Protein chains: 6
Amino acid sequence: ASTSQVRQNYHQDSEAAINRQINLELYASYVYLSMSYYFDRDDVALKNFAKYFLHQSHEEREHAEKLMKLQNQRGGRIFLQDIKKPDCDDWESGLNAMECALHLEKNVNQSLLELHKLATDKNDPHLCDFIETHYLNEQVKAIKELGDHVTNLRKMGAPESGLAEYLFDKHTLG
Amino acid sequence: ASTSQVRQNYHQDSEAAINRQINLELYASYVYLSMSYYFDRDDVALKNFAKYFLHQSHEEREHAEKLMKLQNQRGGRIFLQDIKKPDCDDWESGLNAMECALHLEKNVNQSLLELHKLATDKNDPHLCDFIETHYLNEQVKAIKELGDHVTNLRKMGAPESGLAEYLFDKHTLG
Amino acid sequence: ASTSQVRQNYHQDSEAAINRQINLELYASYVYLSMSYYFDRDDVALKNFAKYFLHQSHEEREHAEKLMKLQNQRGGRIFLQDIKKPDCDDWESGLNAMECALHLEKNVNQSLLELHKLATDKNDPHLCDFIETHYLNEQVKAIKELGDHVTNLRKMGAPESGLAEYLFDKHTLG
Amino acid sequence: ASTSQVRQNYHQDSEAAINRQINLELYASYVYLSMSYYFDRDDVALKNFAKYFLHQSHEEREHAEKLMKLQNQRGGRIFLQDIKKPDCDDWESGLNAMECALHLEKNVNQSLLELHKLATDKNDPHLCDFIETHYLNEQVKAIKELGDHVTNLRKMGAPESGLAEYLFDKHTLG
Amino acid sequence: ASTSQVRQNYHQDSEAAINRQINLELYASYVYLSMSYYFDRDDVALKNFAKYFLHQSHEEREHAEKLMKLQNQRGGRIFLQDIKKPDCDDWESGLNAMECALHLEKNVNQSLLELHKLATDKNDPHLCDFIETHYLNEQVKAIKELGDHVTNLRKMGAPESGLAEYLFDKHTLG
Amino acid sequence: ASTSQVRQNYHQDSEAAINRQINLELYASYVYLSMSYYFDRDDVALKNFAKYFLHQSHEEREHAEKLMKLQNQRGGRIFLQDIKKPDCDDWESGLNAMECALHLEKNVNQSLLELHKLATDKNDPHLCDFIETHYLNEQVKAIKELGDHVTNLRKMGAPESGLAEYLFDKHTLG
Ligand SMILES: [Cl-]
Ligand SMILES: [Cl-]
Ligand SMILES: [Cl-]
Ligand SMILES: [Cl-]
Ligand SMILES: [Cl-]
Ligand SMILES: [Cl-]
Ligand SMILES: [Cl-]
Ligand SMILES: [Cl-]
Ligand SMILES: [Cl-]
Ligand SMILES: [Cl-]
Ligand SMILES: [Cl-]
Ligand SMILES: [Cl-]
Ligand SMILES: [Cl-]
Ligand SMILES: [Cl-]
Ligand SMILES: [Cl-]
Ligand SMILES: [Cl-]
Ligand SMILES: [Cl-]
Ligand SMILES: [Cl-]
Ligand SMILES: [Cl-]
Ligand SMILES: [Cl-]
Ligand SMILES: [Cl-]
Ligand SMILES: [Cl-]
Ligand SMILES: [Cl-]
Ligand SMILES: [Cl-]
Ligand SMILES: [Cl-]
Ligand SMILES: [Cl-]
Ligand SMILES: [Cl-]
Ligand SMILES: [Cl-]
Ligand SMILES: [Mg+2]
Ligand SMILES: [Mg+2]
Ligand SMILES: [Mg+2]
Ligand SMILES: [Mg+2]
Ligand SMILES: [Mg+2]
Ligand SMILES: [Mg+2]
Ligand SMILES: [Mg+2]
Ligand SMILES: [Mg+2]
Ligand SMILES: [Mg+2]
Ligand SMILES: [Mg+2]
Ligand SMILES: [Mg+2]
Ligand SMILES: [Mg+2]
Ligand SMILES: [Mg+2]
Ligand SMILES: [Mg+2]
Ligand SMILES: [Mg+2]
Ligand SMILES: [Mg+2]
Ligand SMILES: [Mg+2]
Ligand SMILES: [Mg+2]
Ligand SMILES: [Mg+2]
Ligand SMILES: [Mg+2]
Ligand SMILES: [Mg+2]
Ligand SMILES: [Mg+2]
Ligand SMILES: [Mg+2]
Ligand SMILES: [Mg+2]
Ligand SMILES: [Mg+2]
Ligand SMILES: [Mg+2]
Ligand SMILES: [Mg+2]
Ligand SMILES: [Mg+2]
Ligand SMILES: [Mg+2]
Ligand SMILES: [Mg+2]
Ligand SMILES: [Mg+2]
Ligand SMILES: [Mg+2]
């Protein structure tokens, strides 16, 4: 009950915000897992879409683990919640999955910006630096990459052109 | 809606049982993740317990992925549910975590034996072979290893002896 | 006209400030280019001064390119202006060029500090981290190096001693 | 004020023409820089167009530096002017950028042919050889390459076909 | 007396705070030096405790040197004070030394957080980034490691169990 | 309180003299540290003077550590005092720093000769051999090197000639 021997300048509200961010990162890992195996279906059959989203799934589990490490490093206590099944919808196409991923990463970035605003308000420069170093530029690069992918698929004629998704699978994700 | 072009000798009940087993494997990955970071806390501080359970967590995510591949290979459709937060309790000690892991793996094995009985009842030898090849002996080895670990910790004087858990961490999990 | 699909927490004023900083970095590349070839003249003939300033010129073009990448990563639109010819004056000596470079880098640093104050005012932690990571310490090291060079040239007897500039060229810039 | 000790058979008009050519080469570097980052935008997203034009930008800066070296080698004095922002227009498409580049390189070649006619009129065989050796065939190869690129993009169905620009990006510029 | 040629956006109060932090880092190096040689005594004789604290001593001297470099880089003037002999007390045991080290590192971290609050108040983003990059996470990792060590020693039965300190020396610090 | 089990032929007065010599070696490390960073200032800017004195600082910390080892080897008890800030004065020039270092090393040598006279008076041949083996010739070589450096700087025209200190920095300390 009494304080962690390591805890210093770590607000209860920051501790709770980090637990919510852990859940969000595990949720993002689950969304990309579901998206991956959609492209593995025999009636979709785009293997590089499947590999691309599995890699993204594995990266989100690493992002969750790094926040669980941070919680312990600062003397906070991890509190886990259910990982909700993916919302987005039935995946429909390579383009629609890429658009769901863009929205997911823009929602994760908004959560991280709220987390950074709280750490700023509580004058926690270690937590500010943590978020900036490990999360904020990774989100900007992820969002830019997904926007690039959505643009190419749209220009190529997706989702109507099954040829467009096939050739994007080989040339961009291959 | 209409049948997958690949589907052959794959009962609707088998398809549903495989989706339930996917959820159970993701749940087991989550239980071991939680257990891992407990041992990373500054007031527990057993780093080889933490690494041992993280590795086990990563192995369960691989077990889930292999069942999602199987579902697609057979022309079934993956249906995901929420991943429940870990039940077990507050982890308390290295011994108590090992005992929770033993119970978890004995519950996963019972699920797989029920799955095998269903595949047997539906005369699905491919699914029987899948379960036997990739799951049943992995469960028997996991259960035997966790029983060995629980025995050693008990003989060494855990959970009262903090020396016992420390030296087990170095010599068995190190 | 309508918003970039990637744009998030990126103020119009930040977007414009980044375009002004791009112009300033290209201007700094031009100042160092001019300084370089002054030392290549047959009546100046200090080859290590020439190489030192050419390298500095190439570094400023890289600094401009990284800001053009950032503008696109954040969903801003690059707006280019004329690159003004160098102001400073006729270069006169190794010491006078080093003093012009010190003033240039102290003016670029003041621009970057104003840019950081704007990003702080608009609560853009990604842009704050970008400036701190890629620009602020590079400016402090550049300013310290140029101050060191100016000090040595002054102590050695420059600009009157042509021997001083010759031996500095060989021993410090060689 | 008085003559460079190295100057021999180098007409004042040649000296001035070389300074104008320096400005034109820096302007061409700026045009290709702008074109490069257009293709880096999230709503254009053709990375090999972007790399192709950045390389061309870097080559034009080298062409400018070689003329600044020549000016000093002959005992002329470098005189720099503002580098104008790119004219061409909004870039619109891969085809339109390639067409702007073709017009740019045909304007640079006309400048170099005028420069060669002046050196011929002033009986400066060193300057004639300089232009022929380092510039004239580089312009003919650049113009031929850009014409080839424009032809392919037109035959492939650009600019209407976003598929055409995508596949040209992978197969020709990749 | 008059201003350093390099000084820009570096408040007199920041300059003084950096000199106080230099003294604190040298004091921390001295505390760990004293602790090291305690464990080298023939009536204590724990060689891995001795090596662990000597390494920590050498790391604190590096932390002091990096702040003396920063002071010069920013155009401040180093002002040195006596390095006080270690306070803590007679070292008594491996556990008591580890507890003194935990308190030392939590006092150094509080000094660095006060330093960061001053740099924030004076809008010095270069100094904020310096502290965050080189100091704040190094303090969080140091504090977490020392808390882990204190926990293990307590669980193992230290300081009463001389066996506990012996086996910790071999297995954790060895 | 009672005697160390290892103590043999080690006089209380020798024990106290060794503690005073430890303080003197730490003081010499501090003097050279201060001298080092003086030459790192932007208005002094002699980098090989700075490296030379930092190396000397690191060597004095090693000399202190070896005496703390000796104290324990002989069964004496280390007693630490404050490390006084450097006396010498404001450093002024490369020559003045070298002259302060010569005086420092001649004061350390006089302390060691007094220490050797005490060990001789107490018939401690182990301590006599320790001082002769590890300290006395290191002091004679240090004093000879600093005298050589002072001579060269004086002959070269230091401290008036800033050229002299610059060229000594490159050729002797480089
Ligand atoms: Cl509190
Ligand atoms: Cl919580
Ligand atoms: Cl929940
Ligand atoms: Cl980046
Ligand atoms: Cl059927
Ligand atoms: Cl189902
Ligand atoms: Cl559900
Ligand atoms: Cl087996
Ligand atoms: Cl053991
Ligand atoms: Cl062992
Ligand atoms: Cl808005
Ligand atoms: Cl603008
Ligand atoms: Cl303009
Ligand atoms: Cl640095
Ligand atoms: Cl003439
Ligand atoms: Cl001209
Ligand atoms: Cl102009
Ligand atoms: Cl050819
Ligand atoms: Cl291909
Ligand atoms: Cl001021
Ligand atoms: Cl001060
Ligand atoms: Cl003092
Ligand atoms: Cl870390
Ligand atoms: Cl006695
Ligand atoms: Cl004493
Ligand atoms: Cl004292
Ligand atoms: Cl010798
Ligand atoms: Cl020389
Ligand atoms: Mg949430
Ligand atoms: Mg990712
Ligand atoms: Mg993430
Ligand atoms: Mg639900
Ligand atoms: Mg970064
Ligand atoms: Mg279930
Ligand atoms: Mg396992
Ligand atoms: Mg499993
Ligand atoms: Mg529940
Ligand atoms: Mg088998
Ligand atoms: Mg401007
Ligand atoms: Mg530079
Ligand atoms: Mg720059
Ligand atoms: Mg003008
Ligand atoms: Mg900040
Ligand atoms: Mg940095
Ligand atoms: Mg022109
Ligand atoms: Mg070219
Ligand atoms: Mg050209
Ligand atoms: Mg204009
Ligand atoms: Mg000819
Ligand atoms: Mg040729
Ligand atoms: Mg203090
Ligand atoms: Mg440390
Ligand atoms: Mg420190
Ligand atoms: Mg005192
Ligand atoms: Mg860091
Ligand atoms: Mg003394
Ligand atoms: Mg020495
Ligand atoms: Mg010494
Ligand atoms: Mg005093
Ligand atoms: Mg000897």
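The numbering of chain D matches Swiss-Prot: 4-177, in order.
Per the header of the entry, the method used was X-ray crystallography, 1.5 Å.
Each Cβ is built from the backbone N, Cα and C atoms, and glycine gets one as well.
Listed in Swiss-Prot:
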- D:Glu28, D:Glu63, D:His66: Fe cation 1 binding site (BINDING)
- D:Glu63, D:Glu108, D:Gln142: Fe cation 2 binding site (BINDING)
- D:11-160: domain 'Ferritin-like diiron' (DOMAIN)
- D:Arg23 to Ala: Abrogates interaction with NCOA4. Fails to localize to punctate lysosomal structures (MUTAGEN)
- D:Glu28 to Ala: Reduces iron binding and oxidation rate; when associated with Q-87 (MUTAGEN)
- D:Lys87 to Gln: Reduces iron binding and oxidation rate; when associated with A-28. No effect on iron binding but the oxidation rate is severely reduced; when associated with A-108 (MUTAGEN)
- D:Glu108 to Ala: No effect on iron binding but the oxidation rate is severely reduced; when associated with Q-87 (MUTAGEN)
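Structure coloured by features recorded in Swiss-Prot.
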| residue | record | Cβ contacts under 8 Å, 6 or more apart |
| --- | --- | --- |
| D:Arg23 | mutagenesis position | D:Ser114 |
| D:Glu28 | mutagenesis position | D:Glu63, D:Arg64, D:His66, D:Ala67, D:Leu70, D:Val111 |
| D:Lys87 | mutagenesis position | D:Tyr30, D:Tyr33 |
| D:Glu108 | mutagenesis position | D:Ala31, D:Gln142, D:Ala145, D:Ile146, D:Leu149 |
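By a Cβ separation below 8 angstroms, chain C lies close to these of the mutagenesis positions D:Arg23, D:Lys87, D:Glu108: D:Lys87. Counting residues per DSSP class in helix, strand and coil order gives 115 helix, 1 strand, 34 coil for the domain 'Ferritin-like diiron' (D:11-160). Annotated Fe cation 2 site D:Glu63, D:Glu108, D:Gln142; additional same-chain residues within 8 Å of its Cβ mean position, judged by their own Cβ, are D:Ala31, D:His66, D:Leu107, D:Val111, D:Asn112, D:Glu141, D:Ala145, D:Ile146. Taking the centre of the Cβ atoms of D:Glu28, D:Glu63, D:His66 as the Fe cation 1 site, the nearby residues of that chain (Cβ within 8 Å, site residues left out) are D:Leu27, D:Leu29, D:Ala31, D:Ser32, D:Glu62, D:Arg64, D:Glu65, D:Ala67, D:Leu70, D:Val111.
Taking D:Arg23, D:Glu63, D:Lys87 as the candidate recorded positions, the subset whose CB lies under 6 angstroms from any atom of ligand 45 consists of D:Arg23. Cβ-based neighbour count (10 Å, all protein chains) for D:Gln142 (Fe cation 2 binding site) stands at 19.
Listed recorded positions: D:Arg23, D:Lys87, D:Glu108, D:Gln142. Those with a CB atom under 6 Å from ligand 47: none.
Within 10 Å of the C-beta of D:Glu63 (Fe cation 1 binding site) there are 23 other C-beta atoms, taking all protein chains into account.
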